[PDB]
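**Q** Provided herewith is a single structure, encoded as structure tokens, for subsequent inquiry.
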Amino acid sequence: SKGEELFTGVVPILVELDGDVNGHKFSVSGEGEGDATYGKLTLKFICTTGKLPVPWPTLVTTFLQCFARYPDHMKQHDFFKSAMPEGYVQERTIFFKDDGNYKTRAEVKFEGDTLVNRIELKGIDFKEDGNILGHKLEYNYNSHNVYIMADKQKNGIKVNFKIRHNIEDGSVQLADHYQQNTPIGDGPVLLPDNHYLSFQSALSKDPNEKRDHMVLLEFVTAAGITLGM
């Protein structure tokens, strides 16, 4: 498989995001690598414009589903790799329960031998001292399942999941994610049976880094389709 073949080894990654949340504008640059064979991504992010005006964990899902590890019997349900190298557009609305929303548009494609995630993010109607603008979120992440189905009407997929952000007082801030992906190229892509991606993530810091930043590790494996009865 052409697409699949581009992910057999370790692949360098670059991430660029330009954001505006409630009028606070910022930019983040990220870099690292992904290894689809093991379903593993390792990335470091730096806010190039100063202090990040929202908590790092709220941007984790925005900052590479093409690095999921698909079991063999599921490999023909991997839309993400099938769209490469031309790439795909990933769009979302994320509703923070009882708070504002993020809307994102991103292009994920190969630029030379590097896989590049380029993002625009706009956020509105956040409360000045809610969990997001008030920075009340713990610096950590939980595991979640990301549900995928075909969207034939658009030659792409529709994706949904619900993120739990732990809050420093023992409560949880929910973030309801709605996502669609469509290929950038005209070539045939694989449209999948219903299935999900199992995510686990861990956030940490670079002790030598002067800038506001995030080190992120993700492990992603596809599941939900069985071999046999």
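In order, the residues displayed for chain A correspond to 2-64, 68-233 in Swiss-Prot numbering, which applies throughout.
The header says X-ray crystallography, 2.0 Å.
Note that Cβ sites are derived from N, Cα and C of the backbone, with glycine treated the same way.
Feature table excerpt (Swiss-Prot):
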type    : residues      : note
MUTAGEN : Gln69 to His  : In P4; leads to no detectable fluorescence. In mut2.2; shifts fluorescence lifetime from 3.03 to 1.94 ns; when associated with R-30 and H-145. In mut3.3; shifts fluorescence lifetime from 3.03 to 1.88 ns; when associated with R-30; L-46 and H-145
MUTAGEN : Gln69 to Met  : In Citrinine; leads to excitation and emission peaks of 516 and 529 nm, respectively; when associated with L-68; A-72 and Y-203
MUTAGEN : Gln80 to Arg  : In Azurite; shifts the excitation and emission spectra to shorter wavelengths and increases quantum yields compared to BFP; when associated with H-66; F-145; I-150 and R-224
MUTAGEN : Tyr145 to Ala : In Cerulean; leads to improved quantum yield, a higher extinction coefficient and is 2.5-fold brighter than ECFP; when associated with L-64; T-65; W-66; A-72; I-146; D-148; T-153 and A-163
MUTAGEN : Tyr145 to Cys : In mut1.9; shifts fluorescence lifetime from 3.03 to 2.74 ns
MUTAGEN : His148 to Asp : In Cerulean; leads to improved quantum yield, a higher extinction coefficient and is 2.5-fold brighter than ECFP; when associated with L-64; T-65; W-66; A-72; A-145; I-146; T-153 and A-163
MUTAGEN : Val176 to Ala : In mut2.1; shifts fluorescence lifetime from 3.03 to 2.50 ns; when associated with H-145 and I-198
MUTAGEN : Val193 to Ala : In mut1.5; shifts fluorescence lifetime from 3.03 to 2.72 ns; when associated with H-145
MUTAGEN : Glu222 to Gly : Suppresses the 399 nm excitation peak, leaving only the longer wavelength peak at 475 nm
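Where in this structure would I find these features, and how exposed are they?
**A** Around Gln69 (mutagenesis position), the same-chain residues at least 6 positions away in sequence with a Cβ under 8 Å from its Cβ are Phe84, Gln94, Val150, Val163, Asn185, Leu201, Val224. DSSP classifies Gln69 (mutagenesis position) as helix under the three-state reduction.
Cβ neighbour count for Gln80 (mutagenesis position) (all protein chains, 10 Å cutoff from its Cβ): 14. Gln80 (mutagenesis position) falls within a helix when secondary structure is assigned with DSSP.
Applying an 8 A CB threshold to same-chain residues 6+ apart, the list for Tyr145 (mutagenesis position) reads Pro58, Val61, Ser205, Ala206, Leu207.
Secondary structure from DSSP puts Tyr145 (mutagenesis position) in coil.
Cβ contacts within 10 Å of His148 (mutagenesis position), excluding its own Cβ and spanning all protein chains shown: 18.
With a 10 A radius on its CB, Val176 (mutagenesis position) counts 15 other CB atoms from all the protein chains.
Counting every protein chain shown, the number of other Cβ atoms lying within 10 Å of the Cβ of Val193 (mutagenesis position) is 23. A coil conformation is recorded for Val193 (mutagenesis position) in the three-state DSSP classification, outside any helix or strand.
Just so you know, the Cβ of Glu222 (mutagenesis position) picks up 22 other Cβ atoms within 10 Å once every protein chain is counted. For the recorded site, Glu222 (mutagenesis position), the DSSP three-state label reads strand.
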**Q** Please report how many Å separate the Cα atom of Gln80 (mutagenesis position) from that of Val176 (mutagenesis position), as a whole number.
**A** 36
**Q** Could you state the whole-number distance in Å separating the C-alpha atoms of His148 (mutagenesis position) and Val176 (mutagenesis position)?
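**A** On Cα coordinates alone, these residues lie 14 Å apart.
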